[PDB]
Structure formats: C-alpha cells, structure tokens
Amino acid sequence: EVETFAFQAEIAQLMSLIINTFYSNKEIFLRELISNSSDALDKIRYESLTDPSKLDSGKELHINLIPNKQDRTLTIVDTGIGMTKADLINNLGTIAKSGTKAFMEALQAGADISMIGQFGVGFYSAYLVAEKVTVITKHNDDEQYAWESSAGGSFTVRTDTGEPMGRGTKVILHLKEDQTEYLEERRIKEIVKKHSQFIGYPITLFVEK
Ligand SMILES: CN(C)Cc1cc(O)ccc1Br
C-alpha cells in the first residue's frame, strides 16, 4: 500500500529553487542533516529524563554516516525520537510553509542558500546532491514508515517492511551522478570536521570493503 501526496506549492517551489539555482557550496547538506539528527536526539534525551522507558527502543544516541559506492547512496542514521506518519506527511515534522516564506524573503535580502537551516527547512538541502531521497523512520508512538520523493511535485508514504530500526530516522541520499565525491572517506571526514565538529553525539563514518 503506497500513498502519493502532492507537495504544498511553497514546498515544491523551495525544492526547485534548490535544484535549479546555480550554487557551488553544495557540501552544507551534510551539516544540515547532521544538525537535524542532533535535534531529534536532543528530543528523545529530554523525554527520557523524566521517563526512562522511552529508551526501551534503544539506549544508544548516535549518528552514523554510511557511504555505499555500489548503490551510490549516502545514508545518515540517527537514533533520535523519530517521526510519526502524520509527521512525515506534514513536511517531515517542519513548519515548511512559513520557513520557506521567510527563507525566500531572506534570499532577496542578502541571504544565500547555506543559511537554509536558520529557517527550519534544512532537510531539503538534501536535493543539492541527491536526485532521490528516502526517509525511513520509527517513532515510539507509531510504526515504521518510508517517505520517498524525487521532487517533481509529489512524495509517497508506505509502511516499511525493511529492517526494523527500533527508534530513529534514516535518510538515504541517492546521489546525482556528478556528486559521488560525498561517498569518499576523506571528503566526508573533511566536511564533518569543518561544519559538525561540536555536535554533542558520536558521529561514526562507516568504511567500505
Ligand atoms: C533532516 N534529515 C536528517 C532527516 C531527519 C532526521 C530527523 O532526526 C528528524 C527529521 C528528519 Br527530515
């Protein structure tokens, strides 16, 4: 069972601005996704402070970076609070309608695309380097769902029968053919050190055979 939804107009517009605007500093995507994972890890740590059993689905709070050269995917895994189905449909838990409005007004007033995270829609920077994005997520109060979009004005949501995650969120970036540099160990490591060096969670860069 696969449901297909239209993006709100303002979100589709933000997505095509990100895809079409000439802008060379594409590496900020990794900082924005990592920062979103860190925010979701803060959220489940804070709930665990008064209710320990919110960690029965995973005591470990971490972020993993997993490049796969055969599939041409970069996967960002976190064991944060995760997302309910309604969250996924509602622009992946963001206020994307009003953040895009403020983001685009800023762009006309001195801002550049690298400031997208200040307006809450940093996730969509994923499309600076990905032609398709898949978000697997599991929240304590809901089942495991798969969100998927290749832009073009729509996204799908389905129940994910893949590997149980326990709790957290997985962003699979199907990279564009000319963005494979973000699969290389030394290039990911440079970006993490440049932009994410004070994230309060361990970031493990997986290696490949
Ligand atoms: C924005 N990237 C990292 C996906 C994501 C992770 C979360 O932990 C929560 C929401 C989203 Br979308």
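Chain A is numbered as in Swiss-Prot, which gives 16-224 for the residues shown.
Method on record in the header is X-ray crystallography, 2.3 Å.
Each Cβ is built from the backbone N, Cα and C atoms, and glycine gets one as well.
Here the residue is the original one, but Swiss-Prot notes a mutagenesis experiment at this spot, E47 to A: Strong ATP-binding. Strong interaction with HSF1, HIF1A, ERBB2, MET, KEAP1 and RHOBTB2. No effect on interaction with TSC1. A mutagenesis experiment is reported in Swiss-Prot for this position, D93 to A, and the note states: Impaired ATP-binding. Strong interaction with HIF1A, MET, KEAP1 and RHOBTB2. Loss of interaction with HSF1 and ERBB2. Los of interaction with TSC1. In Swiss-Prot, a published mutagenesis experiment is listed as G97 to D, annotated Abolishes ATPase activity.
For the mutagenesis positions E47, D93, the largest tally of other C-beta atoms within 10 A is found at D93. DSSP assigns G97 (mutagenesis position) to coil in the three-state reduction, outside any helix or strand. A simple way to gauge crowding: the CB of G97 (mutagenesis position) has 29 other CB atoms within 10 angstroms, across all the protein chains here. Counting in whole angstrom, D93 (mutagenesis position) lies 13 from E47 (mutagenesis position) by their C-alpha atoms.
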